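This report concerns only the one structure given below.
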Amino acid sequence: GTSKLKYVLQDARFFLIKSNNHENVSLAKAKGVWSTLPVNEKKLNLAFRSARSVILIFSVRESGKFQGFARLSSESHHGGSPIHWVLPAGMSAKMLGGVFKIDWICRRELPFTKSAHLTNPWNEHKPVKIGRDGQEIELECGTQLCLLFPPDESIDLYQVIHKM
Ligand SMILES: CNc1nc(Cl)nc2c1ncn2Cc1cc(Cl)ccc1NS(C)(=O)=O
């Protein structure tokens, strides 16, 4: 059911994550990590301290879809093992230096056409698919977006709930 999911999403904060390629989202799903540009890294570290849950909602650029969503389980940590990201043009491996641990809540896709009725107050009420990497999504919009995803029955939210 959706009861444990709703419990995880209670009073959460939501951020849109944009990836230039599928490879990095696949790597994030396999290894349970994400890295983003320094400006967004600061915002996520601030959010992680402030909310019961911080939810990253992933979308690969030009894919027309969201690829799933995950919960931060840590602040960014540097110096550690180097993740073999595929780097876009103008992206250096030092900009993606900070590494967040994440717990996936849903690894299923959602097409943008299915979220056309959801607008984001924190981005001028543009459709929620619209936003730069790191755009915050207001609570009610983010909650309804996450509830539109197909259920991912391979994930037990029981361990997720305990981290809180
Ligand atoms: C592992 N982390 C990432 N991997 C990949 Cl492939 N793309 C990412 C990642 N983080 C953010 N982006 C998107 C991005 C890339 C570049 Cl070079 C310049 C700006 C932006 N932000 S934007 C304009 O909204 O798309």
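Residue numbers in this text run from 1 along the chain shown.
This deposition comes from X-ray crystallography, 1.5 Å.
Cβ coordinates come from backbone N, Cα and C, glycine included.
Taken straight from Swiss-Prot:
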- 12-149: domain 'YTH' (DOMAIN)
- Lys18 to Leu (Swiss-Prot position 361): Does not affect ability to influence alternative splice site selection (MUTAGEN)
- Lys18, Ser19, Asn20, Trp34, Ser35, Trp85, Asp133: RNA binding site (BINDING)
- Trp34 to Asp (Swiss-Prot position 377): Abolishes RNA-binding and ability to influence alternative splice site selection (MUTAGEN)
- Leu37 to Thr (Swiss-Prot position 380): Reduced binding to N6-methyladenosine (m6A)-containing RNAs (MUTAGEN)
- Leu44 to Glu (Swiss-Prot position 387): Does not affect ability to influence alternative splice site selection (MUTAGEN)
- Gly68 to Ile (Swiss-Prot position 411): Abolishes RNA-binding and ability to influence alternative splice site selection (MUTAGEN)
- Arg132 to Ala (Swiss-Prot position 475): Reduced binding affinity for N6-methyladenosine (m6A)-containing RNAs by 100-fold (MUTAGEN)
- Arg132 to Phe (Swiss-Prot position 475): Reduced binding affinity for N6-methyladenosine (m6A)-containing RNAs by 9-fold (MUTAGEN)
Cβ within 8 Å of the mean position of the Cβ atoms of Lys18, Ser19, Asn20, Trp34, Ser35, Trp85, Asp133: remaining residues of the chain near RNA: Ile17, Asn24, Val25, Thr36, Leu96
Recorded positions close to ligand 1 - of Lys18, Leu44, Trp85, only those whose C-beta is under 6 Å away: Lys18, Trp85
Those residues of the chain, 6+ apart, with a Cβ under 8 Å from that of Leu44 (mutagenesis position): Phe15, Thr36, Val54, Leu56, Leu72, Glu75, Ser76, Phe100, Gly134
CB contacts for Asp133 (RNA binding site) [other CB atoms within 10 A, all chains]: 16
Helix, strand or coil at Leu44 (mutagenesis position) [DSSP, three-state]: helix
C-alpha spacing of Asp133 (RNA binding site) relative to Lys18 (mutagenesis position), in angstrom: 5
DSSP helix/strand/coil residue counts for the domain 'YTH' (12-149): 40 helix, 40 strand, 58 coil
10 Å Cα neighbourhood of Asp133 (RNA binding site): matching mutagenesis positions from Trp34, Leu37, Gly68: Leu37
Recorded positions compared (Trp34, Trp85) - the one with the fewest other Cβ atoms within 10 Å: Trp85
